[PDB]
Amino acid sequence: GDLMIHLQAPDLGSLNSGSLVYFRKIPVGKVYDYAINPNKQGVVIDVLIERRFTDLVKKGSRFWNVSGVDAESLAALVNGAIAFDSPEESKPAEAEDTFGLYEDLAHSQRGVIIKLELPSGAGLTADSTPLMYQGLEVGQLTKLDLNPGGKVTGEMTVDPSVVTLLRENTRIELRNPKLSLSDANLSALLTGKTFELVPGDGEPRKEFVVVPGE
């Protein structure tokens, strides 16, 4: 049936019982419960993977925090979640196994680098500007190069599961900030520019040109 595993995270963050566990945008599990371990700094988190998607969790799978935007209420628009990968050459995860919750996709070292050229570097920050997919963070801009002349390039580390979603017809759009308000204490996922992954068919590729989209 459903698969119960345990994550060791150095701090709980925005997670809580009810937080969802994603595999390529699709939620497959839920944070069931957690409890402070009197041994280390963090906390053990009980993750319940649903019966359908038990096979995706492998002994070599890694888990990392991700953020999502589904729609005070302004700050509550961003909530924490967990994503993971499905290693192809790994045995299926046994029941009650224990994993470590990595800080982000970069900390897990499981992300895949994608090359991009950008029309402008305005509003884009390395290791901050994320790659969004229907409200879920699936990647992040990891380096931005302003070459002398105006030609701007940059790389982006993406979730290994969404590599299938990146093909020739796939476009990576630069989106204006969803929220333009006077409060600057808000998350950059609302106040800053983001990239949006719109999947398309075709041959797989890892190099894209970004065009602003509505």
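Sequence positions for chain A are given in Swiss-Prot numbering; the residues included correspond to 159-229, 241-383, in order.
Structure determined by X-ray crystallography, 2.2 Å.
In case you wondered, yes, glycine gets a Cβ from its N, Cα and C as well.
Some features that Swiss-Prot has for this protein:
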- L243 to N: Well folded and assembled into a hexameric structure, but loses its function (MUTAGEN)
- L246 to N: Well folded and assembled into a hexameric structure, but loses its function (MUTAGEN)
- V247 to N: Well folded and assembled into a hexameric structure, but loses its function (MUTAGEN)
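Of all the mutagenesis positions listed here (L243, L246), it is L243 whose C-beta has the fewest other C-beta atoms within 10 angstroms. Secondary structure at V247 (mutagenesis position), taken from DSSP and collapsed to helix, strand or coil, is strand.
The C-beta environment of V247 (mutagenesis position), restricted to residues of the same chain at least 6 apart in sequence and closer than 8 Å, consists of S172, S225, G226, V227, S356, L358, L359. Unbuilt region (11 residues) between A229 and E241. Cα separation across the gap: 14 Å.
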